[PDB]
Each structure stands twice: as structure tokens, then as C-alpha cells.
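Chemist: The structure under discussion is supplied below as C-alpha cells; questions concerning it will follow.
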Amino acid sequence: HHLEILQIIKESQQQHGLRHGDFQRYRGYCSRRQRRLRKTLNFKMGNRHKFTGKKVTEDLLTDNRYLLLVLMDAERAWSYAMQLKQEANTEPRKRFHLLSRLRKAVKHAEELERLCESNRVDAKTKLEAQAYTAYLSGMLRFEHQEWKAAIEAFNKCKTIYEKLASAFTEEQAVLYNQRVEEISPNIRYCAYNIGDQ
Amino acid sequence: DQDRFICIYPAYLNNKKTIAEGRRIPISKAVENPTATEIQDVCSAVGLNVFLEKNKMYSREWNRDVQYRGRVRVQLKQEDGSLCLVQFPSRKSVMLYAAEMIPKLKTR
Amino acid sequence: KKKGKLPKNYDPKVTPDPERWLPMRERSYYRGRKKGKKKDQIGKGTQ
RNA sequence: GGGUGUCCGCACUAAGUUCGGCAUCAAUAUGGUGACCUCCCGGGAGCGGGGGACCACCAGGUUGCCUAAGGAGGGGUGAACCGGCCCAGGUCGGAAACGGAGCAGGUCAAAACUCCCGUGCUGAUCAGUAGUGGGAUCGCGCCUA
Ligand SMILES: [K+]
Ligand SMILES: [K+]
Ligand SMILES: [K+]
Ligand SMILES: [K+]
Ligand SMILES: [K+]
Ligand SMILES: [Mg+2]
Ligand SMILES: [Mg+2]
Ligand SMILES: [Mg+2]
Ligand SMILES: [Mg+2]
Ligand SMILES: [Mg+2]
Ligand SMILES: [Mg+2]
Ligand SMILES: [Mg+2]
Ligand SMILES: [Mg+2]
Ligand SMILES: [Mg+2]
Ligand SMILES: [Mg+2]
Ligand SMILES: [Mg+2]
Ligand SMILES: [Mg+2]
Ligand SMILES: [Mg+2]
Ligand SMILES: [Mg+2]
Ligand SMILES: [Mg+2]
Ligand SMILES: [Mg+2]
Ligand SMILES: [Mg+2]
Ligand SMILES: [Mg+2]
Ligand SMILES: [Mg+2]
Ligand SMILES: [Mg+2]
Ligand SMILES: [Mg+2]
Ligand SMILES: [Mg+2]
Ligand SMILES: [Mg+2]
Ligand SMILES: [Mg+2]
Ligand SMILES: [Mg+2]
Ligand SMILES: [Mg+2]
Ligand SMILES: [Mg+2]
Ligand SMILES: [Mg+2]
Ligand SMILES: [Mg+2]
């Protein structure tokens, strides 16, 4: 049924480095975790000497466990991108690699969002995924400085996470209120770039 | 006025030679292995003071063979600067004419 | 105390091997499981 | 008396360690370099001055409807003669000044080999650490009036 996405990412990132800012490590754990999930679930992309596309179809979605796999693809890209943003302050050609990754990060989330359109997944997870996709669409379309699309995705994101926050305990609401506070400055920056003309 | 005649070496027209090899005219118009003997025959035939130096060779010609041997000299102007024939005002034009006529002699 | 019954517990000579329970490689039967390991290695390896 | 550890060809999960196979996307604007092609101008030759089209390698500026990834990575090493350059002799053009195609000889390594780092997919590895379970329970500790 269920999946508390934002909580997963926040605790995982906090435990495995981003507390002291180590995007390279978190990418590493994110990769290792995908390896563990794949080896356990006997869901291998590639057998020696040949490669096959992993398609996360709708059936195995009953396991409420496979979505985490795709979520890990998306987190892996997103982390690598932020890593480059740090290395680009001194290598500017890195910026190009950065953008490529965010685009794939968004692509995974959109496919992930597509998976959560299934009638086998609960409403709360559908909102968490919609908010995640909106959020990455926002960070990509922010690094392209395309302010109107960025504010569209961030307002979609803020509205969704606010919908989730207003439904449960203030104790659990704290995390969601922290995400909206967490991206608010980008929102104000977007507005100041729109109202300049 | 013997020694101010312009020079024509076979290579300027040999379509199976390259520009680094000495060719001066487009490949479309040049002909295959034209010889100094053939060039002289056509230019004397059209009315030009020409003479064949059977014993001169182009520096750029490595092959020491009759078909590549030769230099043809053509008088283009009289001492006062006037043209021998208005029809051939420059070196290029002579080369082109040679290439045009050469195939009609004994190619058949 | 189930003991897979208990009459037999005293019937064949009162108790199991005195080494009994303890490390299985430590007991005096002293088997070290060669061809069974080998069969299980080769099994896991080959997939 | 109960609970629990001590026992096992046990099981699931999570964070780890060590190690092998395969794979390493492109579009461009511009600049340099080499070859061919094609235009002009000048000369009695050798040749001198200049203009475009296009191919392939390097750099590296903007980019992605290219991904399972695919960086403008590094190390060793690596030279024929149907590669580049320098070319005694010699040859060809020259009155000469000198210049051309260039032998012999020496000479220069971008690539391809190869080993990695990075990235992705693998296949394993440890008489395995932790957590929850299971079968098991005379022996042995520990926790419980
Ligand atoms: K070196
Ligand atoms: K050589
Ligand atoms: K010489
Ligand atoms: K030169
Ligand atoms: K016991
Ligand atoms: Mg975060
Ligand atoms: Mg890129
Ligand atoms: Mg931009
Ligand atoms: Mg036993
Ligand atoms: Mg492509
Ligand atoms: Mg192309
Ligand atoms: Mg394109
Ligand atoms: Mg390129
Ligand atoms: Mg540049
Ligand atoms: Mg023009
Ligand atoms: Mg010239
Ligand atoms: Mg020139
Ligand atoms: Mg390098
Ligand atoms: Mg080394
Ligand atoms: Mg070569
Ligand atoms: Mg030398
Ligand atoms: Mg000499
Ligand atoms: Mg000489
Ligand atoms: Mg001489
Ligand atoms: Mg010389
Ligand atoms: Mg020189
Ligand atoms: Mg040599
Ligand atoms: Mg190797
Ligand atoms: Mg690197
Ligand atoms: Mg146990
Ligand atoms: Mg037990
Ligand atoms: Mg069992
Ligand atoms: Mg059993
Ligand atoms: Mg029991």
C-alpha cells in the first residue's frame, strides 16, 4: 500500500553524509542499496555478456517494496548532480554533466509517478510521488534559470506538501513543513526574477 | 627573343596528376598523359611560335619516361608587349586549348 | 523436556553423547563436512 | 515455575568487507593542424602572393527527445617506408641567387596495444558483524516472590 517518501530520503541522507554535505558518499550508499535491493528481489538488469532493460511493470507493484528501487535511481542522479554543482565552481564544464543528470532524475520521478497512478497504491503515496516529481522538475527548471516553469513546479510542490501536512499530526507534519520552508527561498528568488520586467 | 618564352611542361595538363604534382587546370578539362610532342603539335597547328624541348623535364616528375618527358615553349608576346594572338592572352588559356584539342589527334 | 519423547531418553544408555550440544565441529564424531560443503559451494557459485 | 541465552546443512532484513566478467552516446559555433579539391593574381623556369568548398585529428565554448551509464580523465608503452618533419649525396629547373620533387641516414609518436581511476550493469565472497524470527531444550549461566 504505503510509502513515506520524504521521510525516507531525509533520514537516509541524514544518516549517510549530507549532514556534513557529502554528496559523493550518499550517491555511493544509494547505489549500494540499489544493488542490495536488486540482488535480494532477483530483479537483475544484466546477466553477464548481455544487458536487458529493467521495466518496473505494474504487477510486482504489489510488493510496496519495488518503488523504492526506482526512487533510488532518481535519488542517485539527483545526488550526482549536486556533487557536480560543487565541482563546477572550479571546473565549469562540469555544469553540463550536472544538467544531464537532473533531467534523468526528473525522468525517473515522472516514470515513478506513472507507477503510482496504479489502482494498487494508496492516496498518500500518490501525493508523496506527485510532490517529489514536482520538486525535481523544479530543481532542473531552476538550474536552467527558467523561472516561470520553476515557480510552477515549486508552487505545485508546495501546494501538495501542504495538503499532506494539513491531514495528519503536527508531530508528523513537522517534516512536511520543513520541506516547504526548505524550498521557500528559491520561490522568493523566482518571484524576483519574474517581477523584474 | 628566344629565352622569354612561357613554359608548358606535360604535368600541367595530366589529369592523372595532382596539384602538388604540378597540375594547373581542373581535372574535368585536363587529359590523360598528354605529351610534349602532342602539345607542340597542337600549338604549332593553331599558329603559335612554339618549339619542343624533348630534353627538358619537370622537376616534379619522378618518372623518367618518354610519356612524362618533355617541355613545350610558347612565345606569347613581341618585344613591344603586344599579343601574338588575341585568342591566347595568358598561360592558362594556352593550357586549356592544348587540353581541348589533344584528344582529337591520334586517340582514335 | 519434549525431547522427542523421553522414555528412550533413559532407555539407550541414559543421555545423548555427553559432548551432546556444543560446537558441531568440536564434538568427537569430529566430522568436518567436506563433500557437503563442496556441494554447497558449487551450488551457490554456479547460481 | 516461567522467560531467556548456551545448540543447528536453519530463515528473513539492514548496514558493511574482500574480489573477478562485460561496457564507456552524441549534435554543434569557433580556433589550430594535415591532406585533397577549386578559384583568382605575378613570373622566362623553379616558383612567388592571395581567395573560397570540403574531409579527418586536437583543442574545447554553447547544448540534449543519448543513455544501464558514457567524463572533454590518467599510467605504461608504443615507429613502418605504401606516415610527418630535417634531408649530406645525388637529380630536376636556373647564368646565377636559390628553389622543387626527395634517396641514404637520422629523426618525431598523436592513434592501437595495454593497465588503471571515474561511471554503469553484473557474478560471487566471508566456518561474518547487527536486528527480528524459527526449530531445539535433562546438561549451564542470567533475569523474575
Ligand atoms: K610521456
Ligand atoms: K623516414
Ligand atoms: K641537394
Ligand atoms: K614546404
Ligand atoms: K535450555
Ligand atoms: Mg533533501
Ligand atoms: Mg552532457
Ligand atoms: Mg541556460
Ligand atoms: Mg542439535
Ligand atoms: Mg547518439
Ligand atoms: Mg557529422
Ligand atoms: Mg540533436
Ligand atoms: Mg565534438
Ligand atoms: Mg575556443
Ligand atoms: Mg571567388
Ligand atoms: Mg602556385
Ligand atoms: Mg601557393
Ligand atoms: Mg587524459
Ligand atoms: Mg599503475
Ligand atoms: Mg599512419
Ligand atoms: Mg635530424
Ligand atoms: Mg646539389
Ligand atoms: Mg645542380
Ligand atoms: Mg642543372
Ligand atoms: Mg637541393
Ligand atoms: Mg626550404
Ligand atoms: Mg628516411
Ligand atoms: Mg583488467
Ligand atoms: Mg575523474
Ligand atoms: Mg536465535
Ligand atoms: Mg531460539
Ligand atoms: Mg529450522
Ligand atoms: Mg532443522
Ligand atoms: Mg519453546
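We count from 1, first residue shown onward.
Any Cβ shown, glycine's included, is placed from N, Cα and C.
I grabbed these lines from Swiss-Prot:
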MUTAGEN   A:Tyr29 to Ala (Swiss-Prot position 86)  Loss of interaction with SRP72
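I'm curious about the neighbourhood of these features; can you describe it?
Modeler: In this view, A:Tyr29 (mutagenesis position) is surrounded by 19 other Cβ atoms within 10 Å of its Cβ, with every protein chain counted. The secondary structure of A:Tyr29 (mutagenesis position), as reduced to three states from DSSP, is helical.
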